[PDB]
Amino acid sequence: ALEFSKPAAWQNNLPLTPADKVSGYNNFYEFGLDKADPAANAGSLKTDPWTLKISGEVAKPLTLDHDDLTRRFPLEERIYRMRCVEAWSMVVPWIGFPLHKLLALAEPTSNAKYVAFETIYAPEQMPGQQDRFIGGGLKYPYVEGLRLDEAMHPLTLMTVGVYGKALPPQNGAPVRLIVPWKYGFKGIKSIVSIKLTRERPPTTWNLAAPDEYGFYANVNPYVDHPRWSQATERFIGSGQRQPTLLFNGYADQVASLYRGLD
Ligand SMILES: Nc1nc2c(c(=O)[nH]1)N[C@@H]1C(S)=C(S)[C@@H](COP(=O)(O)O)O[C@H]1N2
Ligand SMILES: [Mo]
Ligand SMILES: [O]
């Protein structure tokens, strides 16, 4: 349980996704393929102590411990929609601080062009990292990345809590990335490492299905997925079809960094 402010911009009147579901229906392959596997097995993960290490193309490499996650930077509550590529979405009241405040501390160098994220590796604690089938064929640890300007966008945040309290392990506690305008797979869980690199780093779902998932993965209703239309989505409310929005509804805040490019 923790304190936080509620900035005007991140507050709205969007129908929330019941906490039961936000923490009961998850994708966390390290704990199994089914939507219920994470909530049923994430209990085995030891999220305290913790070590989040910021390295690479940075002038001041730092390192945060479990307490730093909730105490080092001022926490905020942000109500973002969360759109998974599988075509189901939610509206979650996340709690965290913008990645740019952490990156600013580290002072990235003039050669930093990307941010590479990496999930913890603890095979005997995460069953999926032990069985090809339990784990889904992913090459562990789970890894992700963002262009520096994306990582620095005010909208992207290091999440440490949901629904007023610290994160249940199923949601990737103690630290998880959330990039609202992109498909869920970009929001890497239980981050133990953030490295600024010179080249575009590898992405776990891109590696596993190069033909289906890309690096940008910007939520877009006009571009389909090899196996399904992205035009409409299944909203997880209480107890549900609705149109998918351009940039998951953040087009005005984000169009700026993609305009005029590939
Ligand atoms: N390490 C790790 N992080 C991960 C995943 C995973 O399987 N392993 N899956 C995700 C996918 S595809 C989505 S859509 C979100 C799910 O967020 P949630 O469970 O918190 O709702 O976590 C992403 N982060
Ligand atoms: Mo996803
Ligand atoms: O996703």
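Heads up, chain A uses Swiss-Prot numbers, so what you see runs 63-301, 307-329.
Quick reminder: no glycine exception, Cβ is built from N, Cα and C everywhere.
Annotation comment: Swiss-Prot describes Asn88, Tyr91, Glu92, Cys146, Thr181, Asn233, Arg238, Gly249, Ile250, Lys251 as Mo-molybdopterin binding site, evidence class experimental evidence. All chains included, 25 other C-beta atoms sit within 10 angstroms of the C-beta of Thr181 (Mo-molybdopterin binding site).
Quoting Swiss-Prot on the mutagenesis of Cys146 to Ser: Loss of enzymatic activity. Enhances binding to MsrQ and targeting to the inner membrane. For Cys146 (mutagenesis position), the count of additional Cβ atoms within 10 Å of its Cβ stands at 19 [all protein chains shown].
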Should one count Cβ atoms within 10 Å of each candidate's Cβ, the binding-site residues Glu92, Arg238 would be headed by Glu92
Residues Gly301 and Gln307 bracket 5 unmodelled positions; their Cα atoms are separated by (Å) 10
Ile250 (Mo-molybdopterin binding site) has its Cβ surrounded, within 10 angstroms, by a count of other Cβ atoms equal to 25
